[PDB]
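So the structure is just underneath, and the comments pick up after that.
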Amino acid sequence: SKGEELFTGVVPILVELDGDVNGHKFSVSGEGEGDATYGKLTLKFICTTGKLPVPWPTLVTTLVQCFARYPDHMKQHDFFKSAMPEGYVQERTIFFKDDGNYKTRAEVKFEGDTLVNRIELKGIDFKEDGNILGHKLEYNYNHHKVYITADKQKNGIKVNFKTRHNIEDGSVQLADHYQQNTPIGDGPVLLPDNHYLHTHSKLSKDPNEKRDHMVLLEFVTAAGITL
């Protein structure tokens, strides 16, 4: 796709998120780069409003699937790049098992040479002693399978997946993600056959960063269509 040509090299990224979880407001800014040829993201995020009221790993999925590596035989199924530069709206509900949920709405698009992801998040019905507000999740991240199907009548896609977050005591907090993406522009997009993305992420810290933050290294590769 024409949009695909925008990802042939290293692309700078800006992320902005305004959140409100059980009335606790906060803001996060991130910057870094994506190299879709390798399916690779490197990003650093800061909470600019003070301490983050939720654990960092709960925000990873919210905080640019246009950087996925699509193998050559699957390039016709890459909705995300095909929507660029005009971009797409990405909406989710994330249901944390036995706990509250996030609803998110984001716009992902190019502004000059930069891929921007701007997001609004609202969290409700969380338990004060739960694993989220109680900060009981370990600072790490698992590997997931992100399922994608077409939504032709909206000229977009529907996406679903579950993430697994290690809890300090050895149990696992599940989060069911249900997601919809729509193009911002009117132009044609690639509507894919059913497939999925493999993800894996490493979370770390900057030893010189005093603010509450998260350093992230992530790899995303499309699969599920046979070669």
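The residue numbers of chain A are those assigned by Swiss-Prot, with the residues present covering 2-64, 68-231 sequentially.
This deposition comes from X-ray crystallography, 1.7 Å.
Placement of Cβ uses the backbone N, Cα and C atoms for every residue, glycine included.
Annotation of the published mutagenesis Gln69 to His in Swiss-Prot: In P4; leads to no detectable fluorescence. In mut2.2; shifts fluorescence lifetime from 3.03 to 1.94 ns; when associated with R-30 and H-145. In mut3.3; shifts fluorescence lifetime from 3.03 to 1.88 ns; when associated with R-30; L-46 and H-145; the original residue is retained in the structure shown. Under the DSSP three-state reduction, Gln69 (mutagenesis position) is assigned to helix. Every protein chain shown contributes to the tally, and the Cβ of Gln69 (mutagenesis position) ends up with 24 other Cβ atoms within 10 Å.
Under its mutagenesis entries, Swiss-Prot includes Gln69 to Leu with the note: In RSGFP4; increases fluorescence and shifts the major exitation peak to 489-490 nm; when associated with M-64 and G-65.
Recorded in Swiss-Prot as a mutagenesis result, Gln69 to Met carries the remark: In Citrinine; leads to excitation and emission peaks of 516 and 529 nm, respectively; when associated with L-68; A-72 and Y-203.
Record note (Swiss-Prot), mutagenesis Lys79 to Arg: In Topaz; shifts the major emission and exitation peak up to 20 nm; when associated with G-65; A-72 and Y-203. The unchanged residue is displayed. For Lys79 (mutagenesis position), the number of other Cβ atoms no farther than 10 Å from its own Cβ, over all displayed protein chains, is 14.
According to DSSP, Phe99 (mutagenesis position) sits within a strand segment. Counting Cβ atoms from all protein chains shown, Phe99 (mutagenesis position) has 17 others lying within 10 Å of its own Cβ. For the mutagenesis experiment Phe99 to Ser, the note given by Swiss-Prot reads: In alphaGFP/cycle 3 GFP; improves folding at 37 degrees Celsius, reduces aggregation at high concentrations, and increases the diffusibility of the protein inside cells; when associated with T-153 and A-163.
In sequence order, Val22, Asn23, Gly104, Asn105, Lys107 constitute the residues six or more apart from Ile128 (mutagenesis position) in its chain with CB-CB distances below 8 Å. In Swiss-Prot, the entry for mutagenesis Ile128 to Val states: In EBFP2.0; shifts the excitation and emission spectra to shorter wavelengths and increases quantum yields compared to BFP; when associated with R-30; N-39; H-66; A-72; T-105; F-145; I-150; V-155; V-171; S-198; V-206 and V-224. The structure shown retains the original residue.
For the published mutagenesis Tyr145 to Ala, Swiss-Prot gives the following note: In Cerulean; leads to improved quantum yield, a higher extinction coefficient and is 2.5-fold brighter than ECFP; when associated with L-64; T-65; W-66; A-72; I-146; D-148; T-153 and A-163. DSSP assigns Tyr145 (mutagenesis position) to coil in the three-state reduction, outside any helix or strand. For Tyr145 (mutagenesis position), the number of other Cβ atoms no farther than 10 Å from its own Cβ, over all displayed protein chains, is 24.
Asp155 to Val appears in Swiss-Prot as a published mutagenesis result, with the remark: In EBFP2.0; shifts the excitation and emission spectra to shorter wavelengths and increases quantum yields compared to BFP; when associated with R-30; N-39; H-66; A-72; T-105; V-128; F-145; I-150; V-171; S-198; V-206 and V-224. Taking a C-beta cut-off of under 8 Å and a sequence gap of six or more, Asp155 (mutagenesis position) has these contacts in its own chain: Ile161, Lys162, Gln184.
Quoted from Swiss-Prot, the note on the mutagenesis of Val176 to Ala is: In mut2.1; shifts fluorescence lifetime from 3.03 to 2.50 ns; when associated with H-145 and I-198. All chains included, 14 other C-beta atoms sit within 10 angstroms of the C-beta of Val176 (mutagenesis position).
Quoted from Swiss-Prot, the note on mutagenesis experiment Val193 to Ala is: In mut1.5; shifts fluorescence lifetime from 3.03 to 2.72 ns; when associated with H-145. For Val193 (mutagenesis position), the Cβ neighbour count at a 10 Å cut-off comes to 24, with all displayed protein chains included.
For the mutagenesis result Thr203 to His, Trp or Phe, the note given in Swiss-Prot is Results in significantly red-shifted excitation and emission maxima. In the three-state DSSP assignment, the secondary structure recorded for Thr203 (mutagenesis position) is strand. For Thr203 (mutagenesis position), the Cβ neighbour count at a 10 Å cut-off comes to 23, with all displayed protein chains included.
Record note (Swiss-Prot) on the mutagenesis of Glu222 to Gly: Suppresses the 399 nm excitation peak, leaving only the longer wavelength peak at 475 nm. Around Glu222 (mutagenesis position), the C-beta neighbours below 8 angstroms that are at least 6 residues distant in the chain are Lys41, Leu42, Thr43, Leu44, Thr203, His204, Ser205, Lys206.
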Q: From the mutagenesis positions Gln69, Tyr145, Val176, pick the residue whose C-alpha lies nearest to the C-alpha of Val193 (mutagenesis position).
A: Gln69
Q: Quick one: of the mutagenesis positions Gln69, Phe99, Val176, which has its CA closest to the CA of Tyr145 (mutagenesis position)?
A: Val176
Q | Nearest of the mutagenesis positions (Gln69, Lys79, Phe99) to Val176 (mutagenesis position) - Cα to Cα | A | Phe99
